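S.K.: One structure, pasted below without further comment.
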Amino acid sequence: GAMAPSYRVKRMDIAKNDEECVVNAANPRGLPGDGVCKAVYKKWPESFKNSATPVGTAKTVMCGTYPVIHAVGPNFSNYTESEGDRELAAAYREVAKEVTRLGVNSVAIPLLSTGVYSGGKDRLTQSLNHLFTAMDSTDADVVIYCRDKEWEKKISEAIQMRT
Ligand SMILES: [Cl-]
Ligand SMILES: [Cl-]
Ligand SMILES: [Cl-]
């Protein structure tokens, strides 16, 4: 575990992370996809061997010795608000199990279901709170990656406000 487990946020490409493992915002079929999933495919393509996994689950595949945890958030275009919320909470609980199993001291994580799976809604607070519910009991250093300047400020404020 990390000596003083922390949350941090960075505004940059998660493909350039400085952590011991990465969470992919995957699709259920293990396809290259778009956004975070596409950048992960370009950086760790070997990790997409047998990566297909259902909504609300996480599956780790090693790229050399570097773990890629494929976490499948719901597409809120397809799910009701209620069922989507349950599956989004579940995907993050499976991330916490994988991070613990791997024994890593740090993990890079995107906000699941906030991009093209958001069903056109702002889900920063919803996705972040489910991330916290899952990861709070882990002792890894968590580094959240985002691309938008106003999302970086809002994530940073939510972190510091618990400290
Ligand atoms: Cl960048
Ligand atoms: Cl997404
Ligand atoms: Cl973002």
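FYI, residue positions are counted from 1 along the chain as it appears here.
Placement of Cβ uses the backbone N, Cα and C atoms for every residue, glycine included.
In case it's useful when we look at the structure, here is the feature table from Swiss-Prot:
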MUTAGEN   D13 to A (Swiss-Prot position 1343)  Partial loss of ADP-ribose 1'' phosphate phosphatase activity
BINDING   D13, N27, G35, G115, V116, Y117  ADP-D-ribose binding site
MUTAGEN   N27 to R or Y (Swiss-Prot position 1357)  Almost complete loss of mono-ADP-ribosylhydrolase activity
MUTAGEN   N27 to A (Swiss-Prot position 1357)  Partial loss of mono-ADP-ribosylhydrolase activity; complete loss of ADP-ribose 1'' phosphate phosphatase activity
MUTAGEN   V36 to A (Swiss-Prot position 1366)  Partial loss of mono-ADP-ribosylhydrolase activity
MUTAGEN   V36 to E or F (Swiss-Prot position 1366)  Almost complete loss of mono-ADP-ribosylhydrolase activity
MUTAGEN   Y117 to A (Swiss-Prot position 1447)  Partial loss of mono-ADP-ribosylhydrolase activity; complete loss of ADP-ribose 1'' phosphate phosphatase activity
MUTAGEN   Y117 to V or W (Swiss-Prot position 1447)  Almost complete loss of mono-ADP-ribosylhydrolase activity
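How buried are these features, and what lies next to them?
M.R.: The secondary structure of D13 (mutagenesis position), as reduced to three states from DSSP, is coil rather than helix or strand.
In sequence order, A39, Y145, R147 are the residues near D13 (mutagenesis position), counting only same-chain partners six or more apart with C-beta under 8 A.
The Cβ of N27 (mutagenesis position) has 21 other Cβ atoms within 10 Å, all protein chains considered.
Around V36 (mutagenesis position), the C-beta neighbours below 8 angstroms that are at least 6 residues distant in the chain are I14, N24, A25, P110, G115, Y145.
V36 (mutagenesis position) carries a helical DSSP state (H, G or I).
The 10 Å shell around the Cβ of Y117 (mutagenesis position) contains 23 further Cβ atoms across the protein chains shown.
In the three-state DSSP assignment, the secondary structure recorded for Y117 (mutagenesis position) is coil.
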S.K.: Could you give the Cα-Cα distance between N27 (mutagenesis position) and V116 (ADP-D-ribose binding site), in whole Å?
M.R.: 11
S.K.: Less than 6 Å between Cβ and the nearest atom of ligand 2 is the rule; apply it to the recorded positions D13, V36, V116.
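M.R.: By the Cβ criterion, which requires under 6 Å to ligand 2, the hits are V116.
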S.K.: Could you check which of the recorded positions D13, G35, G115, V116, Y117 have their CB within less than 6 A of ligand 1?
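M.R.: Correct list: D13.
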S.K.: With every protein chain in view, how many other Cβ atoms are within 10 Å of the Cβ of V116 (ADP-D-ribose binding site)?
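M.R.: Counting Cβ neighbours of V116 (ADP-D-ribose binding site) within 10 Å gives 16.
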S.K.: What Cα-Cα separation, expressed in whole Å, is found between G35 (ADP-D-ribose binding site) and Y117 (mutagenesis position)?
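M.R.: With the alpha carbons as reference points, the distance is 11 Å.
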